[PDB]
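Visitor: Before I ask anything, let me first share the structure, which is written out below as structure tokens.
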Amino acid sequence: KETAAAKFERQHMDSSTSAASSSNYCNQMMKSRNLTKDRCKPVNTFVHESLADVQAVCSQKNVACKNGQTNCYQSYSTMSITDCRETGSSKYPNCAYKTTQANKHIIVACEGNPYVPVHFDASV
Ligand SMILES: *c1ncnc2c1ncn2[C@@H]1O[C@H](COP(=O)(O)O)[C@@H](O)[C@H]1O
């Protein structure tokens, strides 16, 4: 059904905007990409860059992943990212999120042929 590469795109890529335009961005996008369906996904990051430029991070600085595998790569440049974190008063099905827009380096894990991002590891 959905490959790891397409799930990465649905949960983490937002090429349509260059930044969140309002504090309401996370409540709208978490729901539109189905991250509120059987639970409220607690934290999620969206990258506001073109697919090609995020795909290119797979040949940049190789680092270890939080899980200890070494197929993770760190972007040389900072990227526009929007950080979404569930509020303390949030309870499924009424998922509420705080938005934080920033320019940060990302660390993604890559896999397959073509070798593409499949897991968002962290932003730094
Ligand atoms: C559809 N349903 C299950 N598995 C599929 C589908 N299309 C491709 N696959 C394969 O299993 C992985 C699904 O993504 P993850 O949830 O494991 O990250 C794909 O990478 C593909 O190998």
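We number chain A the same way Swiss-Prot does; the residues here are 27-150, in that order.
For all residues, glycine too, the Cβ spot is worked out from N, Cα and C.
Pulled these features from Swiss-Prot for this protein:
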ACT_SITE  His38  active site, proton acceptor
ACT_SITE  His145  active site, proton donor
BINDING   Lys33, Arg36, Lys67, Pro68, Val69, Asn70, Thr71, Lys92, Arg111  substrate binding site
MUTAGEN   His38 to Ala  Loss of activity
MUTAGEN   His145 to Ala  Loss of activity
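Any idea what these are sitting next to in the structure?
Guide: Cβ neighbours within 10 Å of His38 (mutagenesis position), excluding its own Cβ and spanning all shown chains: 19.
Of all Cβ atoms in the shown protein chains, 20 besides its own fall within 10 Å of the Cβ of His145 (mutagenesis position).
On its own chain, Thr71 (substrate binding site) has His38, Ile107, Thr108, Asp109, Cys110, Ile132, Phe146, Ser149 as residues at least 6 apart in sequence with a Cβ closer than 8 Å to its own Cβ.
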Visitor: When you measure from each Cβ to the nearest atom of ligand 1, which of the recorded positions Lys33, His38, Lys67, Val69, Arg111, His145 fall under 6 angstroms?
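Guide: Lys33, in sequence order.
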Visitor: Near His145 (mutagenesis position), which of the binding-site residues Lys33, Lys67, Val69, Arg111 can be found within 10 Å, Cα to Cα?
Guide: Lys33
